[PDB]
Amino acid sequence: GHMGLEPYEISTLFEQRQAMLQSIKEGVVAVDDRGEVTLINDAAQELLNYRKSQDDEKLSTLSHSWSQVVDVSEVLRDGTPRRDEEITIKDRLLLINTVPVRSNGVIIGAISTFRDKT
């Protein structure tokens, strides 16, 4: 039950360091309007780390097509968040969604969210 944990006091940020360090880190890629993947972030390249031209392309695949696609575009059109989906190949829920950067009005461009374990 309760044996002894002195560090538990001084180590108040410790528990936060593990939580804050966690974060999302679901790849940072920007797609002009559609899924135009021709620009990768310096941080996004660190994840994969292979080539400078290859990292540019070879992305956006699990977008999932539907009838009422216009309903999806509404998410990016307006500065509104997005929900994630669980398409898990092996206990690794995959959520491919396009969210728009926060702003105070008109917003252009869209970000591509991808979850790949490698």
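Every residue number used here counts from 1 along the chain in the order it is shown.
In case you wondered, yes, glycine gets a Cβ from its N, Cα and C as well.
Features as listed in Swiss-Prot:
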- 5-116: domain 'PAS' (DOMAIN)
- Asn41 to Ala, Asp or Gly (Swiss-Prot position 248): Causes constitutive active state of the kinase, leading to constitutive expression of a target gene, without addition of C4-dicarboxylates (MUTAGEN)
- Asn97 to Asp (Swiss-Prot position 304): Causes constitutive active state of the kinase, leading to constitutive expression of a target gene, without addition of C4-dicarboxylates (MUTAGEN)
Review point. Just checking, which of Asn41, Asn97 (mutagenesis positions) has the fewest C-beta atoms within 10 Å of its C-beta?
Key: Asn41
Revision key, fill the gap. The rounded CA-CA distance in Å from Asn41 (mutagenesis position) to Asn97 (mutagenesis position) is 18
Review point. How many helix, strand and coil residues does the domain 'PAS' (5-116) contain under DSSP?
Key: 28 helix, 15 strand, 69 coil
